[PDB]
Each structure stands twice: as structure tokens, then as C-alpha cells.
Amino acid sequence: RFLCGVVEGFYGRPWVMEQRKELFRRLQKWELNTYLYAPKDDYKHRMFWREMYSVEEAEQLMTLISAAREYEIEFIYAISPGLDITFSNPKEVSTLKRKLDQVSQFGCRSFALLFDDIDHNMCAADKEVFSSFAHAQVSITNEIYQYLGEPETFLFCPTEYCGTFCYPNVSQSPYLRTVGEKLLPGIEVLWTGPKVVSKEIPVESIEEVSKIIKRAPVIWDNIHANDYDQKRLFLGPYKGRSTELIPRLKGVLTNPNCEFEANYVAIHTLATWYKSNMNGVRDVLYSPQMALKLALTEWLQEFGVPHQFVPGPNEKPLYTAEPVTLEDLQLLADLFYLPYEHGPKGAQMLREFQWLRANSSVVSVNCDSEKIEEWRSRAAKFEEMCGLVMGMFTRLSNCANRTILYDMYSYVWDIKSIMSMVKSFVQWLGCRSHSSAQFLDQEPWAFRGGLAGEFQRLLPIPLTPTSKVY
Amino acid sequence: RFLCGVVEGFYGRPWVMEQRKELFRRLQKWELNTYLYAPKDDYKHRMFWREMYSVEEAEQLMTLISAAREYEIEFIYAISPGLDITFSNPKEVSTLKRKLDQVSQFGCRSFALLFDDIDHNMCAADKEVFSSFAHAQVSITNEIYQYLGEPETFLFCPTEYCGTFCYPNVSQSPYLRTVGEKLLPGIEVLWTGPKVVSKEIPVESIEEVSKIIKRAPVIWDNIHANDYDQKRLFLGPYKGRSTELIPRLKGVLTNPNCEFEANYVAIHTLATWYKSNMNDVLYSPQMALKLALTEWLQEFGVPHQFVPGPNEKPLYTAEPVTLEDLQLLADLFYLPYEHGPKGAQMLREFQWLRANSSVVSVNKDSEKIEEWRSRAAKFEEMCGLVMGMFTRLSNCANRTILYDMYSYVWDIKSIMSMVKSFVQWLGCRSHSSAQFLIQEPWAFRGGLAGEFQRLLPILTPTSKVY
């Protein structure tokens, strides 16, 4: 019995009910089994955790819970009271019971209390009653677990939810020692690995934490989360998590991109990883590369589905003729790959452009043959690759599935707009030994990224135009 | 008779029907009168301009046209065939007629042909028939204008839509000379000023273009457009266009932020500007901003109890969004070529602190050091105002407004938090051995796009993400 699935647990615009229902269908299809409702900014889940749902909201939740049951997906209702609950007040604890009990009357049998991203400071009244922040949390979590009839699945998200957050380290944390000792053993605890967004989750980091919390954790995986950086998106495969973790874990619930339709790879490849070693104990089962191909091959089929003039040899050919290919998606994913890694093709373009720039002088004076025919042929290879990015954009912009397009638009627009400008600059580097033109005062580009961008930059890390915005 | 209003004319996720209806209400309330339907990526407007609307799409457009009429707003249906059309083929010109006549059967009496953002290259068959790109455009525009009964309002968007796009300049462009000469005089021409996103639209730039096109243009204003840069948003006032342009113009239609609810300031201040000299002395950008923000505020407390003791945990949700929070948010996301007073100020203070950083990284020059400390503390407090702004907005009852703006407000507060941290660290340099970043997200900020952009020519802070 292993919880594998998705947690809607990020900041910003939550998913709407139609999308949650569609998620359940995808989860079932890929043989996953769990959804955890935890959208940080759905107002009645965290900020206003005290308010009961209205009649309409109640009707929408009942329908959603029914849809989970119909798709053989376990629906886990989480709540996040940690920003302002007075833990020692029994009127507050009753409010929390009332809320959760309203939800069980919607049909829900699984629950969670989340204490992620809050400070350690307690109010005066809670310090009189509890000796540490952990004691207060564990107390109300135990009291709520028991009030709900000790449900088969109840989750707890600690404030120290990753290696780096544990004062002073994982294995001596007083916060986690208390959680391990006092949190009832039927309750499961959530963990995100060594960091908030863990590049790898090694087996020993999980043995280490399993010992102080005294169970195998459920992983809350932020690998594909993109709420922390406006320009980023993650389409690369589930990676850096050994199939050997599966027997050492109670589950994995991935918290992925905000943009719903961008999560085809993230969820599909998680499912391939789980299925690969569903029944192992205490030979190379999962290949990230092969799983990416499986997922992109299957994602492609959705682009032609919504959600006969033929011009002569002399006439204007159809702008719309060419559909999105598999090679376009392999490329898109390599440009928007993983949090600590660009995909092979993007890393390559970046490396070639760095090289062209630092060897730029070779081509700005007057013929040095062997170095020069190297630069020209790498520069032409690079110009062709920039052309593949524009093609990828152009064909996506024409696909029949507009819902997928809109979710990804601003990302694909951004990369193609920047590759177009990079290509232009490489072209200009190759004219320096005969063109007098300079490259480019004030258009959009002087202010790129807005005010945020200016601060970020000051910290430690028949003649077509140039002045095109669109 | 002057067309003033909004054009939904940007790239990306278009507005949905509920939002367009709500726009009409806002337009009416602020005494504007025109909407121009032109969403670049609504598929049947440009890419697939040839396809007729389905029964459902047809029903939705009839409803929307009815709503425009009900709110005393002129609905102008635009279409953009320029990527694909063979101009010389009469089957193609007929397809275009069929499309537009389906739309007039929805109730629409006003139309537009847009040729923005396409190349000048014609196919072989069109060069046999037309001597220039302009001739071909003007021909089908005139043919369509006449077929529809020479309707009162018909617009044309040229390919050379701004000063910088005119080869070789505005006043000698063969493309614009042809447009001025041959485009029927009842048809109106769209223009965006000296540039795509014009900082100013001076009076003479409009006299200059008015003479070669031989009428007063309608302005298509991209001042507040934000489709060209993922991280940007514009909440500052309508600025850089004199009230004296009004008599020299047939209208102004603003193409604003993609995020619907962000356009409260952009549209309200445009309306204040028009009203000021319907028939700079008359209009103050600053005063117009205040008017619009004070009225915008009222929407935040509206959607779309336990009282803790002196000992107990105080409500996280207690403090509502203030007027001072919105003035600050707007100053951080102001205009395309200008930050608002408060953001320019924070930037200037932070630049100063950084370049005088050395003063505090050694030790006996007292007056310069007590200057740095007190400016550094003043700056730390201002970074705190940005976090306040964020946390109160994140608690407001109008969730629709919040969601439209969330990732921008999150981004600024997340960066000010990191800037503040760095200023704190600069003031420990004369005793702390700690380095700034000891990777986590920050090494890869902006993604691959960010790394290319950087190479073109001009509880720990790394560890906490949220």
C-alpha cells in the first residue's frame, strides 16, 4: 500500500474543478492512486481555514470527491491553519474539527494537516501550555486524528520539511525528535528531501530522516514546481530519485507546474518510475531518457485534438500546414527541462553560443584559415538550431489544442524571442570584419525584466528590421 | 465623433466572454465608446481566418455583440488574413467576404483589416498582379469596404504601423504614400506612434504621418501592453501623449496588459485624458493615477468571527489592502520606460549602498558611516513595505484580481526580500566571514532564456524559497 500521485500544493492561481476532474482521469490511466488537495492560495484552505464552505462551494467539493472515487483515486483533504491558529485554545481546535467534519460529510475519508512555510514563534498563551512548537503541532494533530476515527490515511507536513530546514541538522533536530516520538504512529509525515527543491533524494538521506521520525516518510516532491520563478517551466523527466527508494517510502506525491497542461511529462514519468519497481524489497529498472520519450510520444497526440483551400505552386503557401512534431517537443522539453539542469539540446546551444562569443575576434579582422572555417561552420550550425526554436514556436502556435497552447504560450514566446535576438547577434559577429553597423538608447530591452530585473542584475549571480518587438 | 476605448489586440491567452462583457460595463461607466476585437491568438481571427464560426461560437459572438449594444459600446470586428492570403486570388477574397458577412449577421456594423506583424514578401502570383505590397493590401481593403456598403466605421492597420517601421522614414515611405493615395478616404488607418511601444507621441510625429496617409489616424496604443516580456506588468497612468493630440486624431484604442484585472489603471486614466479635452495643462498623469487607484481599491474588499485575546495568536488576515499599498505596487510595475517614484527611489538607494559598500567593510571616517547605516536602515524598512503589500494583497477577498497579479507581486517581494538580505550582509563585512550564497534555484534564475539574455550586450536566503 503506497500513495503515488499529485499534490496540488503550490502558490498562486489554483486549478479549477474541471482540471482536477481531468487530473483524476490521467492518474487512473497511468495507474497512480492519490490526489492531495492543498492549494496554498485557495482561500478556505489556508488563509481563512476557519470558514466553512458555502452551499455552492459545498456542492462543487462533493462533486469533486465523487469524481475521485469514480476514478479510483484517493482524495486527501488538507488544511493549513498554522499562520494564526492559537493551538492551546479549544474553541480554535473545535473550529478546525468543524471544518474537517463538514468535509467528511462531503464523502471524504482521508485528511492532512500542513505546517509548511510558517515561522517557529508561538503566541504567549501557547508557550504556557506547550514546551515547544512541535509539541503544539503534534498535540492538535493527534487530537484531530482521533476525532476523525483514526482514518486509514492521515498526513502531517512538518515545518522542518527538508534537510536544510532542520535546526541544527536532520538527526539531532529537537523539532523532529518530538515529531517522531509523540506523533501517533498511524499518521504519515511529509518530506521534500535534502532541500525544498531536491536535485537528488539519496537513499541514506531517507534512512537518516526515517530514524528520527520513526517511519518511512511520504515524499512531497517539488522537482517540477515552478511557482518560485516567473520565467521557468519544467518538462523534463522525473529524475534523481532511485527506484530503490520505493520500498523505503510510504509514497510520492509530486507538486508540479502551476500551468496544468504543462504537467503531462512530470506526472507520466513519475508513473513510469513507480510502475518500474512497484514490488521491490530492501538491474536497471527506470531510465529517465526512455521515460521522457514515452511521455512526449503520448503527449503529442493531444496537440492535434481541439479543446479545405489548397494554394498553387505560385501562390502564398499555408502558414498553418505543418503540425507539431515529436522532434519539436523533445526540443521544447530540453529548453524547459529541470530545476538544476537544461536538457541536452539546450545545454548544447548555450555551450556553442558561449564558444562563438569568446572566439568572436577570430572573424573581426582580415583574411588564420583553420580557426576561421571552424567559427563559420559552428556559427552556421548554431543559426540552424535557433531556426528550429522558431519553427517549434510557429507550429505550436497553430495547433488545434488551444488549451495546451495557452498554458505554455508565454514560455515558448519568451525563448523564441530571445533565440531570435541571440541568432541576430551571432550573425552580426560574423560581419565585424566588413560591416560598420553596431548592434541595436531605449526600446523594451533596456528595461528587460522590469524593476525586479534591475535589482536581480545588481546582485551577485523590402529590408527587414532589427527593432522588432513581435 | 472620436473612437476611444480598448483593443484586445495582444499575443497569448485571450480574454474570455465574461471578461469582455465586464469590459463593456467599465468602458461605459468611464464614458468611453469603442472595443476592437483583435486577439492575435484567438484561432479564427488570424491563423485560421478562413474558417467560419461554429454554431456555439456564433451564439457566443451574438451574445457579446448584444452586450456591446446594451452598454453603448461600438463593437468592431477585426480580422488578420496577412500571413497566408493570396491577395490576387478571387476565391480568397470571397472567403474573406463570407467570413465578414457571417459576422454582420451577428449584428455587427463595424469592421477592420489588420496587416500588422507580417513580412513584406509577396507570392509570385501577387507580384504579377500588384506593383507593391501596399497596392495588394489597399485593393482588397477597398474591395471589402465596398462590398459591406461603405460602413460608417472601417479600420485598416498598416504593416508600417510606427515611425521606426517606415522604410526609409515616415514622410518618404512608398508603402505609406500608396496607402494615403489609394485607400478609400472613409477608411481609417491605425498607428502606434514613433515606435511599437511609444514612450511619447509628439504632435509633429502625428502631423508628419497625417500628411502622407492624408487623414488623422486612430492610435493603437501599446503603452500598457505586456505580452513582450514575461516578468512585466504596467499599472502606471496614461502618459506621454499630449491632450493637444485629440483634435489631430480620429481616436485612441489602448492594447493593454494580458491580465484582465490589471487594466483598471490603464483604461481609467485613458478615460480621464480623453474627457479632459474632449472638445500639458488639462491632464495630470499623477492626479489621474490617484483617481484610478482610489477607485480600484474598492474592488479588493469585495469577492467576485473569531477575535483573539491579548495573549493569543493575532489574525494573519486582519489588515486590509490600503491605498498606500496600491500606490507602491504601481510604482514597482509602472510604465515601459519608467519606474514609479517609489521604485526609482529604492533602486537609487540600493545602487548608492552598493557602490559605497566599502565604507562599512573595514574600520575611523565616522560621518560617512553613520550616513550608510541610516540609509541602509531606511532601505530595509522600504523592503518591509513591499512584503506588507504582498501579504495583505494575498489576503484580499477579490480572488480574481489577486490571481491575475499573483506571480508579479510574488516575484517583486521575493526579490526585495533577497535584496534586503544582501544589504544586511554588506553591513556585516567588517566582522562576518560569511559569504552570500554558501545550487538552490537562484544559480539558475530565469531559466535557459535568462542565461542567454545575460550573455548579450547591455533561515538563509538562498535556502528559503517561499
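Numbers in chain B track Swiss-Prot; the residues on display, in order, are 59-337, 371-395, 537-595, 599-673, 676-695, 708-715.
Keep in mind that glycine also has a Cβ here, set from the backbone N, Cα and C atoms.
Noted in Swiss-Prot for the protein shown:
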- B:60-336: domain 'GH84' (DOMAIN)
- B:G67, B:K98, B:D174, B:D175, B:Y219, B:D285, B:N313: protein binding site (BINDING)
- B:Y69 to S: Strongly reduces affinity for glycopeptide substrates. Nearly abolishes enzyme activity (MUTAGEN)
- B:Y69 to K or Q: Strongly reduces affinity for glycopeptide substrates. Nearly abolishes enzyme activity (MUTAGEN)
- B:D174 to A: Nearly abolishes enzyme activity (MUTAGEN)
- B:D175 to A: Nearly abolishes enzyme activity (MUTAGEN)
- B:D175: active site, proton donor (ACT_SITE)
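On the structure: features taken from Swiss-Prot.
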{"residue": "B:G67", "record": "protein binding site", "Cβ neighbours (10 Å)": "26"}
{"residue": "B:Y69", "record": "mutagenesis position", "Cβ neighbours (10 Å)": "19"}
{"residue": "B:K98", "record": "protein binding site", "Cβ neighbours (10 Å)": "21"}
{"residue": "B:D174", "record": "mutagenesis position", "Cβ neighbours (10 Å)": "22"}
{"residue": "B:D175", "record": "mutagenesis position", "Cβ neighbours (10 Å)": "19"}
{"residue": "B:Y219", "record": "protein binding site", "Cβ neighbours (10 Å)": "23"}
{"residue": "B:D285", "record": "protein binding site", "Cβ neighbours (10 Å)": "22"}
{"residue": "B:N313", "record": "protein binding site", "Cβ neighbours (10 Å)": "23"}
Unmodelled stretch of 2 residues - C-alpha distance in Å from B:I673 to B:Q676: 9
Inter-residue Cα distance where the pair is B:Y69 (mutagenesis position) and B:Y219 (protein binding site), in Å: 17
Cα-to-Cα gap, B:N313 (protein binding site) vs B:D175 (mutagenesis position), nearest whole Å: 15
Among B:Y69, B:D175, B:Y219, B:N313 (the recorded positions), residues with Cβ under 8 Å to chain A, listed in sequence order: B:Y69, B:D175
Integer Cα-Cα distance in angstrom, B:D174 (mutagenesis position) to B:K98 (protein binding site): 10
Between B:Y69 (mutagenesis position) and B:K98 (protein binding site), the C-alpha gap once rounded to whole angstrom: 5
Cα-Cα distance linking B:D175 (mutagenesis position) and B:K98 (protein binding site), given in Å to the nearest integer: 10
Euclidean Cα distance (Å) for gap endpoints B:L708 and B:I695, 12 residues missing: 34
Integer Å distance between the CA atoms belonging to B:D175 (mutagenesis position) and B:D285 (protein binding site): 14
Cα-Cα distance, maximum over B:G67, B:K98, B:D174, B:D175, B:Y219, B:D285, B:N313, record's protein binders, Å: 18
Distance between B:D371 and B:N337, Cα atoms (Å), gap of 33 unmodelled residues: 15
Gap-flanking C-alpha distance, B:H395-B:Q537 [141 residues absent from model], angstrom: 21
Length of the line joining the Cα atoms of B:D175 (mutagenesis position) and B:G67 (protein binding site), in Å: 12
Cα-Cα span in Å, B:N595 to B:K599, with 3 residues unmodelled: 6
